[PDB]
Each structure stands twice: as structure tokens, then as C-alpha cells.
Amino acid sequence: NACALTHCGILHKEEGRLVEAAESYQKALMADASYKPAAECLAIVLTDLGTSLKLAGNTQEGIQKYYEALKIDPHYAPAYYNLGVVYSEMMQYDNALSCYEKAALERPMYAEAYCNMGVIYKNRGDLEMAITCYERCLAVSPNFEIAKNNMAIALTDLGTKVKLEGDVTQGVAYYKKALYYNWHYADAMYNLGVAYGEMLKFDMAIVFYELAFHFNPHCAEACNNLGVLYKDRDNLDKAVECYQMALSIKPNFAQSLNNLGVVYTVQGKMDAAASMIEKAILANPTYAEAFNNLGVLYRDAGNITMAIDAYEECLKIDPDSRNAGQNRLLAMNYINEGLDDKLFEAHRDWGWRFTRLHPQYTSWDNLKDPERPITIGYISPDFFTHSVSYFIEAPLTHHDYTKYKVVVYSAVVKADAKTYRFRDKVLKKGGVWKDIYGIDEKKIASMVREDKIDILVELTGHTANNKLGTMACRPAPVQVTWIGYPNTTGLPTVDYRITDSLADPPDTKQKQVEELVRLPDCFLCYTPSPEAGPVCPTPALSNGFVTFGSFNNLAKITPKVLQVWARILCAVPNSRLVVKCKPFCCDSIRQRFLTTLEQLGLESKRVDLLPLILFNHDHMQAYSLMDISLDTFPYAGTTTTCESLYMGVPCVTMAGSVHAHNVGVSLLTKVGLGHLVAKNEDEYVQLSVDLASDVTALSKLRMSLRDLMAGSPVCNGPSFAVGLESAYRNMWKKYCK
Amino acid sequence: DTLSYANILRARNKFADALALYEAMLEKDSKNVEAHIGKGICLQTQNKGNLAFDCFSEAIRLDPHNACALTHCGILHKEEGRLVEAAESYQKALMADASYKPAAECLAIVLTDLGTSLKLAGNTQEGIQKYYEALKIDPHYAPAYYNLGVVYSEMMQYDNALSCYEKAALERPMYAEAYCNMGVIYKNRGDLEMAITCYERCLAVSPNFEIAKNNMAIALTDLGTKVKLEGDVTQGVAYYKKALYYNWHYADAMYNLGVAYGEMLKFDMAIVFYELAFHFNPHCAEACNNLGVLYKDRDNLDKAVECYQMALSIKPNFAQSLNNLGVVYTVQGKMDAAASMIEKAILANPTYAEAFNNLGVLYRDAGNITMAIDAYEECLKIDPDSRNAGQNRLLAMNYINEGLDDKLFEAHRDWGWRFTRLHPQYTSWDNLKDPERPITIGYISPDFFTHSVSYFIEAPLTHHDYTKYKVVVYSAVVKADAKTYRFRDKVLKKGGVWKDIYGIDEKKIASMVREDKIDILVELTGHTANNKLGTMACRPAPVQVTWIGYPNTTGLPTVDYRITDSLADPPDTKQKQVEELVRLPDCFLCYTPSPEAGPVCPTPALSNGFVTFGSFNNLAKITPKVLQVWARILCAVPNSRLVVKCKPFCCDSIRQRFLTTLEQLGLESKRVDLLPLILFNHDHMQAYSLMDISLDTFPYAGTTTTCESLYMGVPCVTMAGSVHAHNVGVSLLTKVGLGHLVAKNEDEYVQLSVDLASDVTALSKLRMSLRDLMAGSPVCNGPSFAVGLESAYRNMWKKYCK
């Protein structure tokens, strides 16, 4: 009785007696081989046995039982599925794929076969077809979770692949589809975020990153990116918070280490910045930007030599690093006195390389008429409350706008009342302001060409955010540099340079690539600020001793200056020095500086280190706290000396062999105080002691300084303007020939 | 020189040395008030509160007059929490010196603190006056103005609040809280522009002040909703995203983005944003509702049910979710649960018209025709232009309207007039009025799949002289299948011009049909579901014909002719219709047998020893009036068994109701086998082995069911009546040659049924020979039917040309 045997086999299977069920089905099929139900039940029992053996570790017995089942019933899709699974466990990926294909040909509702084939194929990287397999799976069953998750993963991988080839839009589309299949997928959100960041969306980049972090609190990359976006929005506190979270998750994420170091540098917390950057170097030796940031941190912190060394390693890692090279040259300007031709050669080599990777123009449509109206463009990122602004203000106001059309290219990152006032003055005379912050160098060159300027004046040189890349294009028929840098730009593309006969004597030995154009009178036209207040009386009259001071930065105070100041203060009993500068907000810097002076035998008590109290009026009045300003070398001050003079504190400087050194000589002699210019360190000491010995002469000098200078040419805007215009006309006439 | 040197030394961050000098001065200079003051200040700055208090007390004892000493005493009192004492010292100092500034500002501070204390005590007027006194001693003190603004705001003096916060903002521009509160007040007045501006100022001062960010996000979301309501959806989305910038987890902004993208048809993004909105605000039931709608429209019914169950778990009386869940259950066939859902939706909201429409359709499927009709009339009371409600209402009335008056015709006429007054039409055609050139025949219908209409339209589709009547098919089929594709091949292999028109519009379709130069437009659908009567409302074709899609008048004056025969619609029929009836010589239907019908088998009664009646008609046709007649039949015939097969029986509720009805009518359920809808065509066809005699329904006769019965050799008993739908069976049976099986009344019907039941043997023989008899009859005479239909086309076209 085939029916009774089949029912017995089914009952045995229901009781878990798979062997007895198989035996009963075999007997039934021996009695009637056409009894389809008996064959089906036997195949079922054989598949159950095979699955038990597979899970029991009897892989070979499982395979054998599956082959027997598939020989008994070909149409039994589950046997094909189990065979494919076993072959996958056997790493027979092609055999597994074939088994799943057969199973899908047999079972029309076996979506798991599509899922597993898609997974296996994904493991070999043929993403698109596997995705098609998942599409078939979800077309059969649209709620199968595991398949949705694999669909999202595969779509994210494909979107990343396609984006890396440059089709950002298709990558974004794949990420959005992935989020359609799995909304809480951190990788999709993160990738989408970076994609938006690339296409300058910012807003949604931030939103996406925050969501990605919310759904996966282990994506330090998301935190770091978010911190970067907030930093670029000037929300420094949020940026710090984000980076701190990133480091709390990954205490070695080198990129976040550098970024946090930079933000601390902006806030001026120098010791923490140093520690973070050093940790970044410890974590990454190839991360050039870490070396550049370390070099800037050393530069402002005064450890100059170490700054040059750090930039040198940076250029060993990335020889094209623009920032590393320019900061290196700027730092060298602080200590390389005129002796050798190493700074000059460095400038020449750097300019030649910059010209090699940056081609320039070769023709100009400027009508070569020596007498027609000349268009002068002044370019600078420093038309804000910055040292340079204290001088360029003079030409902005005292210039003829009838034949010298002035156009200003202000790259100021943050305007202010002074920015607005400057634009107002320039435009009121007929100027065409042009805000260029963020604009690509090449586009700036094109814009300059379109406006058809004649004399292009670069005002920053190798300082932060410089625009020498625009100058390399040679957009204007004549390019000059003036105030932003006291040495050669090194660019052969600049035609001439403006100077005076005192900063650069006709016999100067400092080699430079540029031809010096010496103005008749002084080349510095300091515009006194109206917030200077009254000339405070000589402190010596009320205190009873001379107080030296120096309102310069740390980069300019080379150890040699420290030796000279220690000699001065030891040689003059009862005399105090009150240096003031921004980095003295850090206690560690104060301690190190005090110890450094102590090794020179000077009692720290006499010194009065002060931070950069951000108070314009109070900054001006602070010269009421000192009696004699002592200039630094080999990088003498320019605005600082002007401030000293205008507040009645006499400044003593030293002459030297390079423009950067002799700027103070030029200024002091041209203000008619050349008798306070020492020629050497010994004469410097003698002058300092002599000035310190006569408090009454000091009082007379202070009370005379404001009116003498106000009547002196340094403040005679009209005459300086006439000289400058004549110089411009002369260079233009030379060019016409 | 000593006092000057001490003061300079104290100013030069040399507090220890200055303190030592002050000590040696109070020692040497026993009554040196200035030295006592210097010592007090240097110790206070050294956090020597006790010593500072001692020095200040000694200074006051020596000089009770100098304003500086009293100022230092007052500040120390404030640091010690002696607000009162500080205040008295301050008044004394003011009386001593009115020019001192530090005392003035610190005095403003202490009095504003006092005013705040009194305000907290409820002494609002005393606080206000104290603040005014402070501002009189120092107008520049912004915090006093801020306090005034707060008190006036809580005091509902909003204009005064603005004035106060503006005086504060002038006196202190970096006072973020003033901007925040100003923005909040403007938010309260409905104006969101200036409010956003105030929040922008606040964030321009302090971007980390989160409270202003949240309030800004709220304001931007409201602004986005407003702008969207104005029409500009892109700007709305822009505002929503800018909002979601300030509060990345603001769930409501995500929900509104979901809505905005849904309107844009970017459904995938809509899903993402609705799911996120729900994730951040579980209480946002509306997000679940709309998510369920989107998933339902993607045919993912299980997820739609899940989403609606969540919406109802949040708001059980959320009418929209109740209605949509009811519809989803309707598609799945959970008829009783659907009924309960829709009824609860109505109970929660009585004006939700579409719920009334869905209730009416559900009851019509359940056979309660009266209640379905009633629900449709209620719907039309709530919404009178509900096109679907009207369509279902007329269709439902066709199931129980026994021809006894002209009210149905009146309703159809008025409804068609409504359509003609809410639709325009053309008046000229360039089609050459010629009776010899090949005419263009359009068949338009959504039923070109496994539907009743197909089983009849297939025959002409197979037999159309293509050299004369160029066939154009306008298919509104929604879901195709193997049969649909097979039909496509059949139409496209004989030179037909197929045109898929599903899912676009009515007006544009009519215009395209006119471009197609269709000569006669034929509707095959009637007032059923997915009809396209709106196209004909435009009158796109010069000739309009309705073949079977509707068994009664369409009521549209725009339809010229309705195809019928002289038996279903006798020439003397009294039912008026707007259309002209065209009677074909033979039965107006040509049944195309299924190529899967298979063979016939031995009569069941022969093997079981008892006669089995049956009805495969849907429950909608089995009105409560036929049930009594059927009970009479089964009682009159000893040992008979009734098999009824209708879809809605899958639900136990309807089954039980039907059984109860039969039991109260005098019949034991044990004789009644109720079978639900079977799965595949084959088994449905084979189910005819379960019945011996088909019993036709009235006043709506079967059409496909009757044809199938005659095919498979199961005789059907029908009766003639006053309406076409009743006489369809009469026409069919007469034209097959079984006119002796046509009853004229209920009693003749009973007698005929008994007569057929009395002779099992002859019944079996007839059953055997019926397939060949009918196959030889005109109902299967494709050539003759085609020729007659061609003649009909020629006659109508010639009539039109003249």
C-alpha cells in the first residue's frame, strides 16, 4: 500500500524520525515508483538529513545525502539551495552560484537564492550584477530585511566607486537610493556628507554629518569633518568641541590632531597647540601640513631656527608645498643678515620654480602712451587694522584720481569699520573697490587683465594669504612691490621695486633679483592715527628711573638682541624693560623668556613682560609706560617705530647691511633724529646710556617729537604723493622705450 | 612721593609690595586714610576678604567721607551677599560724591538686583520704579532695560517690552538675550520675518546660544509652510533645509520635507524623510499615515498595514488612517475588518466623504445593496460632485431596480446632463462622410484581461474584416497578465493598431483619439470601475456606441447608439433610454469559449443520487428577493443540494449571515455548500462538475456565468422581465435554441425547475449534447456574427452620413 507507506513516512517525519521516514518513502517508491508524494517526502527527509549533517559537521555525508535527494527529485529546490550553501562553505563559489541558479530555476519564490548569490558576487567585486540580484530578490519579496541592508551597502560601495571616477552626481544618487533601502545607515550619510562638502554645499554637509554621527557613534571621521566645516564658518568653539569628540573616540586620528592644533594656534594657546602638533607628527610622518603648522607655531614662538628646520622637513616631504616654502623664506628674513648669498639664492630658486609651474602672459593691450591716464591697482590682504594699513592709508587719500585711477584688491578675511572707511575714501575719489577673498589666483589674473590696469602694486609679499601667484601671471604691464616685505620677492616676473636711497644705499651689497627704484625722499609715509591721545609726561619724572621697552614681536627679538638688552640693563643701574607682545599670554613663554634673560645675569624682577592687550587707545597710551624704545635687529620695526615716535618715546635703532635692517635708519634720519641712529653695538650702547643720563633732555625730546614729526615730511602726504607719482611716471616712460 | 609710588606700584601688578608699603605707612603714618585704603584694596585683590573688611572699616572710621572707601565697603558687602548693607554704603558714598562713576554703575547693579527681588515677591510696580531710578542714575545700564522688557512682557505689555529691549540693544549691542526675547515676541505676533531677523542678529553675536537656534528653526519651519502654501514649493524646501541646519533633529522639519518631496513625486526621498521624522518624534502619527500611503501606492500592502497600525496606535481616532487601512483591507479581502474600520472612521469623522464611498463599495461587494445605496446617497449629500460615488450608486441600483417606473432613467439623464454641463465638446469633423472607404473603429476599455468583458469582446477581435474596419484599441488596463500579452500578440499579428492609454488623462486622450481619426468610438465598460466616460464627455468621435459595458442606459446624451438585440430589448420595450437601441439579428453577444474549458464529465446527480443546483454568480446579484424563490425551489424538490460560489464568502461573517437567512426562510444549511472564489481558471471551470442546474439571478441576470453554464452543458433557468439586464438570459437561451427553458414568471420558473429536476437521465443527455448544440448555434457562429455586426456598422455609418 503506497498510500499507507507514504502516510507512515510523513508521520515519522513529523515525529522527527527522519531515517524511518526516508525508509518508508523508499519502500513506497519501490512499491510504486510513480507515487509522486512518496518521492517528495523522501526528498524532504533526505534534505533534513543533509541539513542536520551539515550543521553536525558531517559535510561529506551532507553532500552525499543532498546529491541522493537531487537524484531522487530534481525539482526539489531546497536540495539545490542546500547544495549551493554547502559548496559556498566548501569555497566552491562557482559551484555554489550554479546551485543557486538551479534552485531559482526550480523554486520561483526562493528569493533567498538571489540574496545569497548577490552576497557571494559582491564578495568578488562585481557590484552591478549583484545589485541586480538584490533587485530581483526585493521584486519577489519587498520586506526581506537582510536583502535591503545588502542592497544599501552595495549601492553605497557603487556610489563611492563612481564618485571616485568623477561622476559625483551618480554617486549622490546611489547614496540616496541606499538611504531609501536603509535610512539608518551611517556610511551612506557620511559619504553623502563628504560628497556635498566637495560640491561646496556646506549646509547639508553639516546636517548629514551630524545625522551620520547620531546613528553611528563611532565615526570619528564625521566628527572631524564637521569640526572643519564649523572652523571654516569661524565658529571656533564648535570646531573645538567637534575635534575634542573626534579625539575622544580615536585618540590617534592624526588629521584631527593637526586640525585641533591649528584651532588652538588661532586662539593663541601655544603650549597645547605644540603638544597636539607633536602628537600628530608622532602619529604621521608623511603629514606635511603638520610640519608646516609646527613651523608657524615655532616662528611666532620665536624658536626661529627650529621653524626653518621644520619647514625643511616639510619640503622634504612635499617639495611643492607653497606655504612651507613661503613661511620658510619669511622666517629666514628674521636672522639672515647681509653676509652670504644664501637667502638671495633661495629666493631666486623658489621664484624660478614658481615661474616654472605657473606660466605668465606675454602681451598687453595697454596703449603705450606715456602721458595718458594711468591705472594703478593696489593689491593686498591687509586693508584692515594691520601694520601695513598704517602706511598705505597715505596714498589712498593723497593721490590724484584724475590721471592715476586707483583700484583696490582687498582680500581681507574680516572687514571692520576701518575697512569701510578705507573703501569710502577710495571710492569718494573715484576708486573701484573689488573684494577678492576666496577668488582663485588665475581668475584674479583674468579680472585684473579685463580691468586693464597699468601699474600693479603688490603690498604683502611672502606674508600670510599673499597673492604672489597672481603677480606671477604678469597680468599688468608693470608690477612693483612696496611695503609688505623688506626683501626681494624672488619672482623674476616683477618689473621693478620701490625703495629709498637710505634703506638701499646706492652701494648696498645685498644682491637682489629686482632692480631697486629709489624714491627721492623717504619711502615710508606714516599716517598718524587719530586715537593716539595725549603725550604722557616722562615716567622718569614720576617714577625716578628709566624704563626701556620694545613693542615688537618675538620673531624679531633674536638672541643677539637679548644679549644687547642685557648689556644695556646691566650697564645702566636702576633701569627696567617692558616688552609687550601677543605670545606673552602664555605663561610657559613668559617663564622661558625670563629664564633666558636670567642666564644672561639680569634679574627677572626688573623685566615687566606684558601681553597684547587688545585696546587701541590703551596700546597707544602704553608708550607712556616706557622712556626709550630700543629697535630690534636684523629685522627692524616699521609701524612700531612710528608708534614710538608719535607717542614721544624716542626709539634707538641700529644700522646694518640689508634693507630690513636699515629701514629704521632711513626713518630716524628722515624724521631728523639721525643722531639717535647707532652704527654698531658699541655706539648703540653709548647712545642708549647718553639718552638715559639726561631725563630733562628726554622730556624736551618727547614734548618736541609730536610737533617735529607732524611738521616733518614723513607726514607730508602731498609731497610724498608727488614723489610717488613722479616715480610711477618715470617707470612708465622707461617702459615705453 | 610715598602715596604716588604706592599707587603706581599697585597699578604695576605689584600688589604684595604695595601692601607692604601700605602696612609700613599705617604703622609710621598712624592715621593715614589713604594707606588704609591701599592696604584694603591690595588685600581684597589678594582674596583677603577678612583683612579687606578690616582695612575698609578702619578707613571708614578714620575717613567716613571719601567716596572710594564707601565704594569698597559696598562692593565687599555685595561679594559677602550683604546687598542691603552694600546699598546703604552706596547711598552714603553718593551723598559724599555724586561724580564718582564706579559707585554709579555698581549702584545701578545693586538696585536692579533689588528690583528683581521685589518683582519675584510680586511687587511689580516697586520693581519697575526701582529700575527707573537705576536708569535715572545710569541710563546706559542695559540690564535694567532688559529687566523692564521682561516684566512688561510677562505683564502682556508687548509694545513696552519691545521699547525696553530696543533701549537695551542701543545701550548694549552685544546683548544676545535681548535679541532672542524680541524675536520670540515677534513670533508671538505672527510676524516671522522680523523675528527671523532678530534671531539672525542673536546668532551673529553668539552662534552657540542654542535657544536662539531652536527658536530660529521653529520660525523657519513656519515660514517654509507659509511660502509653500503660497505656491513656491522650492523656496519652501529651501527654508525647511535651512531650518534643519539649525536643529538637525527637528522632527517637524523632516516631516514637512517629506510632504514637500511627496508633492514633487520624489517618493524615495519622501520615504526617507518621513521615516526620519517618525524616528525623532515617535508621536508624529501623520508621518506614519503618509508613509503608509506611499508604501500602499507601491503595492507593498503588508508594510502599509504595519504603518497604519502604528498611526492608530498613536491616534486611534485618526480618521485618515482608519479610512486608508479600511481600503487596504478591502484589497486584501478582509471584508469584515474593513467594514469595522470604515465604520469607525465615520464615527470619528462624519464628513469624510471618501469613507462613505468606500463603505458603499464594501457593502455592495457584501451584497447589502440597500445599505450600500444609502451610503452612496449620504456621500452625495456630503460631496455632490463625487464622480465615483455617483458611478457606484447607479451601478448598485441596477442590482435591485425592477422595471416599475422611470426614476432610474431620470437619474441617469440628470447625471449625464451634469457631465455635459461640466465638460465641453466639439461640433465639426473632417472625416469624409462616405459609406465605402474603410471605417475606423475604436474599442476603448480597461477590461482586456481575465474579466467578463474579455470573454465577449474576444470574438469580434478575432473576426473583424481588417481591410474595411481598421481596429484601434484604447486599453485602460491597469495590471496586465499572460492573457493580456496574448491578446496583444493577437491584435498586433493581424494588423491591429494597439494604443496603450492607461494612467494619463481624459481630455488629452480625447484629443489624441481625434487626431487618430477614429470613426466610431465604442465603450465596453459602462459605469463600472476605471471607466473612461470622461473621454466621451468631450464627444471626441462623431459616433458613440456602448456595447455591453453597461446593461442599462448610460444616460449620456453624447452616446448615439447602444448595441442590443430584439429579444433582450423587445421592439415594444417600454423602458425609455437616451440612446438609440440597435438590435442585431442574432444575440448581440458572441461568446468566445476559453481554450482551457476542457471536456465535460458525467452528470453529478447520476452518481450521488440527488440533484445539485448551483450558482457561481457573485453575491451582488443574489438580492434578498431571489433567496425566497430559491428556498421555494429547494423545498419543492426532494433531496436537493445548493452550491453557491461567491468571493465575499471567504469571510465567515457573510457566510453565517447567508446561512441564517436561509434557515429562517425554511431551509437546512446542511443542503447548502458555500464555496469561496477559487484560485486558477482551470479549477473554477472544473467546479461546474459540482452543480447540475444553474439558477439565474434577477433582476440582474448572469452573462458570463450563463454562457459558461451552457458551454459546460449545465442548463440555466432564467425568467424574462421588463429590463435588459433581466432579459439577457432570455436572449441567450432563445438564440442557443433552449427557449423552452425561459420562464415568464416565478411560478413558471418553479414549474420548469421541478420539471428539469424530475428527469435525471434526459437532463444528462441534454447536458452532453449542449456543448455541440451551442457551438453550432449563432452564439458561437463567429463568421455569421461578424457578418451581421459588419452590416450593423454599415447601417449606422450610412445613417450618420445622411
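Here Swiss-Prot sets the residue numbers for chain A, with the shown residues being 110-846 in order.
Backbone N, Cα and C atoms are what each Cβ position is placed from, and that goes for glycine too.
In the three-state DSSP assignment, the secondary structure recorded for A:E567 (mutagenesis position) is strand. Annotation of the published mutagenesis A:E567 to K in Swiss-Prot: In spy-15; Abolishes O-fucosyltransferase activity; the original residue is retained in the structure shown.
The mutagenesis experiment A:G593 to S is recorded by Swiss-Prot, whose note states: In spy-3; induces a constitutive induction of GA signal. Abolishes O-fucosyltransferase activity. Cβ contacts within 10 Å of A:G593 (mutagenesis position), excluding its own Cβ and spanning all protein chains shown: 23.
According to DSSP, A:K665 (mutagenesis position) is assigned to coil rather than to any helix or strand. Using a 10 Å radius centred on the Cβ of A:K665 (mutagenesis position) and all shown protein chains, the other Cβ atoms total 23. Among the mutagenesis experiments that Swiss-Prot reports, A:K665 to M is described with the note: In spy-19; Abolishes O-fucosyltransferase activity.
Looking at Swiss-Prot, the entry for mutagenesis of A:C845 to Y says: In spy-5; induces a constitutive induction of GA signal. If you take the C-beta of A:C845 (mutagenesis position) and look for same-chain residues 6 or more apart in sequence within under 8 angstroms, you find A:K477, A:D478, A:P479. Look at A:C845 (mutagenesis position): DSSP puts it in a helix.
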A:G593 (mutagenesis position) to A:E567 (mutagenesis position), Cα to Cα, whole Å, comes out at 8
If you count Cβ atoms within 10 Å of the Cβ of A:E567 (mutagenesis position), leaving out that atom itself, what do you get? 26
DSSP three-state assignment for A:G593 (mutagenesis position): coil
About how far apart, in whole Å, are the alpha carbons (Cα) of A:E567 (mutagenesis position) and A:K665 (mutagenesis position)? 23
